[PDB]
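Everything below concerns the one structure shown next.
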Amino acid sequence: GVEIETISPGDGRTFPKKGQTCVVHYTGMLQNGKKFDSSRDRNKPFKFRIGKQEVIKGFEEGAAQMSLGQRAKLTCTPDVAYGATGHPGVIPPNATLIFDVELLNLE
Amino acid sequence: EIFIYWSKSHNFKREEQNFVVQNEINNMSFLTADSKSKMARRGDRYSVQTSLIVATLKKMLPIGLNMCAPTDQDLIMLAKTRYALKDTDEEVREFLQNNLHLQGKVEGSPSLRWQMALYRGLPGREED
Amino acid sequence: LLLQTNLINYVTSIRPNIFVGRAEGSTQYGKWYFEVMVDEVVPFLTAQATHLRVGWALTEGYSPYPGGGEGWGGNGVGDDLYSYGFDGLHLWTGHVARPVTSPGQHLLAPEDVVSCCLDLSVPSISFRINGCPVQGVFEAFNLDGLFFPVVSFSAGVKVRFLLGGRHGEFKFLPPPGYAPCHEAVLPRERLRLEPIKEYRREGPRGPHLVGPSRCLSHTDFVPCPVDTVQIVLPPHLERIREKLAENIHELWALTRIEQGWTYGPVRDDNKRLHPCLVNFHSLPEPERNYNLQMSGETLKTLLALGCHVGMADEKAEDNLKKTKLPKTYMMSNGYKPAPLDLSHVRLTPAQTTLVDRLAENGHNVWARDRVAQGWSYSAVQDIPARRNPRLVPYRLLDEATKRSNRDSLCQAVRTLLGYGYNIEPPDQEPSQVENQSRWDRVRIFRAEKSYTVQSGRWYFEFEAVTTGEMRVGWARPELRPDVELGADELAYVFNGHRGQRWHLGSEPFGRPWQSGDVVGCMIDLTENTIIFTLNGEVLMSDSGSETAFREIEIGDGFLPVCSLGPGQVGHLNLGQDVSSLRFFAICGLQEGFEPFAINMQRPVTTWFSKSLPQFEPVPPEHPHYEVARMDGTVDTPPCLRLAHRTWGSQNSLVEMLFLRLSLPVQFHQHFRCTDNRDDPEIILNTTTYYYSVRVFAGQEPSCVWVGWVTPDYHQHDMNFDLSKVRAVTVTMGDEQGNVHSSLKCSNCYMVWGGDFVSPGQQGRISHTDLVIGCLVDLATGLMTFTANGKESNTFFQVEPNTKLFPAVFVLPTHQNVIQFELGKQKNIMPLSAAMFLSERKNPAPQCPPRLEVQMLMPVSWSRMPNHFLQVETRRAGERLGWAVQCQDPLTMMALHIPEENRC
């Protein structure tokens, strides 16, 4: 269960395929509206190796749908997120997450 | 010296108010006359604070104090002590000549740093 | 629990000086349309997302002070219920975003067309993105105040306003009946782009602190004359009914004779050769006797105003003559002055003011009549569309037209005066246009408490830009922000508007300033003296004293302070740069005095008084109100009782009092799909919470309101009623109507206590206390009210993730007023089980110390930011419109309180 709303469309023809890493600037927020994670504060692109499941499932399968240069808003359910165990001291248990993902480039 | 001789002569003080009381000098309009021109009990008979010689000297005082340099401040209180020590004008002049070296330091006091720049900013000020 | 932190960007707003509104018999049109153009938008100049919103806002509560505020800060349009903004993807209202379907929805990209359509007759706010409709409309919103276009933007953006005519091309066809916004400009004011209400503007020699700004009102567009019907016409007036008409039958005709508009026997008036100086008998009879009874009508206005006549001197008829001048000579039936001639006659200022308001009451009747024939105002004249550039009230008219109206009736009253009949002024009644908002009048500025001085001699300047009601001096650190300076012992201030010194009252000192004057305040902590110097000259009291204030204790210390009344500008120079001072050399330098900021790197931090109501706990030392915590007995729930200390005594304070509890309750994230012993299985699973309030006997239920408030309620009104409650309904449908989403947003959800009282003939002091109960269900967002154990037809449904504070608004009418009972009904959990996480399964009522009553302060302190956004407003061109530019980024560190939802 994931919902993706476009904030600003990008290309729409180059989609993230297996073999090339995906380079993003995301901004994760809790459902109450309290930001918990971002990449622009660290001021470094978050390059994650798509297909190897090293990131959370919701982010992984929501990044596939959106294309290059697209600012997209996600909504990851706890099932596709950390769930009942949650993240210790960061994310409360059984929480729905929202991500302001932007894939500025594929490598 | 007009004020100094007034300070020295207790008698000139004594008939200073005698002329005031005999000729009914109000002493209050002479200070606020310009203020009342701008459409703005205790010492009614006479008061030392309303004396015209002291009021004139106080009003004219900032002009004289502009002529003193910021470094001269240390010399001011020393001469004040000698004057309290009952020393004549020749005595204080030669004491100042003896201790001219101990003048103020611009770098040693942050107050004097901006004061010196303000004092030297006058176009009528000469370094010598 | 723990305070959160984040880095956010400064957000500012820009509006054109255009105001519209609706009122009974108002001279304003009720449909308007404007557009904006996007030039450059950097998606991320900083870590935070770029902010850009366009919308309408209201003039009585949209005051987005820079820096912190509601939610996570950076507040702009739509962060409060006094604005309604659109960003390209959401409708912003009450700091809530709701997505909108659009044909190609996205955030505002460069070169996007945004069209705002406002209807005032029926509440509706419609947007269009690139001409395509936006499937969402605000409806059922309060109209009181004035609506204006406004844009809220972060750093690094460029936008352009399109207002129609010469101030926009609109790039599209507006829907019919929506007047272009360039027509709403008032005659006395030119079109310009201004920021919303500010406390600082940049100047040549330094920043200029600005006081409150006078705001125009919808009530100032209704022309309200004095009725001239119920006036029996007096004998002394019918006796002079003729000459005062004869002198105004061709007075407008006298000016243009012997010019290009010179009369001819073949034609008559209105034929570009108008005069016809002969007589009004030659002129048509209906307009003739109409002119007679218009002269009578002016005399009736004189009566209704309070003018009466008396005859003393020689009859002017004898000593008056008609002068056949070489000018105004005509061939049609002899030559004569076009009005009736008059000799040397003068007029006193009483007559000048009286003829001024006489012309006012002529203009306002004319405007009333035109409105009653449907006409309205437009800065460009449209006769077939029935709009005029002069359909504004006289006070808003232009000076040219004011003079043109006043000239004719000035001649008339002059002719009346010539006959010796007195023009009697009426009695004088002093009136104030606005009285309720006494707090939105002054704005106090002071240095930070860390700059407190307790020794030495200090000096600072205050260049009075304007000559209104402003004050400057010194103050103690604990100055109350909602008390006028000098009215208490906490300030030693000099009110130089009239030359007065203020400390625990008023008494004269010195002379009032003029424009461009500098008020250089002394202070001498060693001599315990305060001296005020104006333009380098020491001010003089009404005695021989050269020092304004004497024998002042050091105390906590003193802070340089100043304040400004409405429409005032002041330049405060604390002397950070010694050279920048002007009169320091003239006065202060030789006295041993020092600039207040002689050795300081950063500019001195100033704290201003923010006129935004906030909820603060009731002080334990408060003279009037006291809150008593009552222990819960075996049979009674714990209570938070309010009792008026000084009810009925002399100098008692009685006013509209707003109360809310300290901790809120939050509704669940996802709503659910589709004796007196509580059942254990029902009680451990129910999500319903109840509390009871007991209005005491002797306290009138007619001034009681009980319910809940969102954390953004800032409505401090002394005449509070349920009508003033802010509310708005968002309406959403598909591409072609078909409403599928209609929600209601409000910062205030209470009922009136007067609906729960029986309509008794007398004895409104109820022998039985009204016990209003309230219920909420977190799993459904539903709230209900109970009168005396029986439900009420009013009900409320709210969105999830909503924070609500238990609130009671009451006007005290008894010693014992209100009592919050933290009780419970059958199979219903208490509030102590609702607002505390570690008590979710405890049905026993509890009152932990963090739960305490708070009451609404009107004014509070705040801090002026050390830097502000650089906004460049200018007219790009006649075709381009008005451009707004902002480049430099500015970031602040916000401290967000979780429970109060404000940073």
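Following Swiss-Prot, chain C shows residues 631-1304, 1419-1647, kept in their order.
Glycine residues also receive a Cβ, built from the backbone N, Cα and C atoms like all the rest.
Taken from Swiss-Prot, the feature domain 'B30.2/SPRY 2' covers C:1014-1209.
Under the heading of mutagenesis, Swiss-Prot lists C:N760 to D and annotates it as follows: Impairs interaction with FKBP1A. DSSP assigns C:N760 (mutagenesis position) to coil, not to a helix or a strand.
In Swiss-Prot, the entry for mutagenesis C:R1044 to C states: Decreases protein stability. The structure shown retains the original residue. Look at C:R1044 (mutagenesis position): DSSP puts it in a helix. Taking Cβ-Cβ distances under 8 Å and a sequence gap of 6 or more within the same chain, the neighbours of C:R1044 (mutagenesis position) are C:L972, C:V975, C:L977.
Under the three-state DSSP scheme, C:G1050 (mutagenesis position) falls in the coil class. Sequence-distant contacts of C:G1050 (mutagenesis position), defined by Cβ-Cβ distance under 8 angstroms and a gap of at least six in the same chain, are C:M941, C:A942, C:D943, C:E944, C:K945, C:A946. Quoted from Swiss-Prot for the published mutagenesis C:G1050 to S: Decreases protein stability.
Close to C:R1076 (mutagenesis position) in the fold, though at least 6 residues off in sequence, lie C:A1105, C:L1109, C:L1189, C:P1190, C:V1191, C:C1192, C:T1236, C:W1237, C:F1238, each with a CB less than 8 Å from its CB. Here the residue is the original one, while Swiss-Prot reports the published mutagenesis C:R1076 to W with the comment Decreases protein stability.
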For C:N760 (mutagenesis position), the number of neighbouring Cβ atoms whose distance to its own Cβ is within 10 Å equals 15
C:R1076 (mutagenesis position) -> DSSP, reduced to three states, gives strand
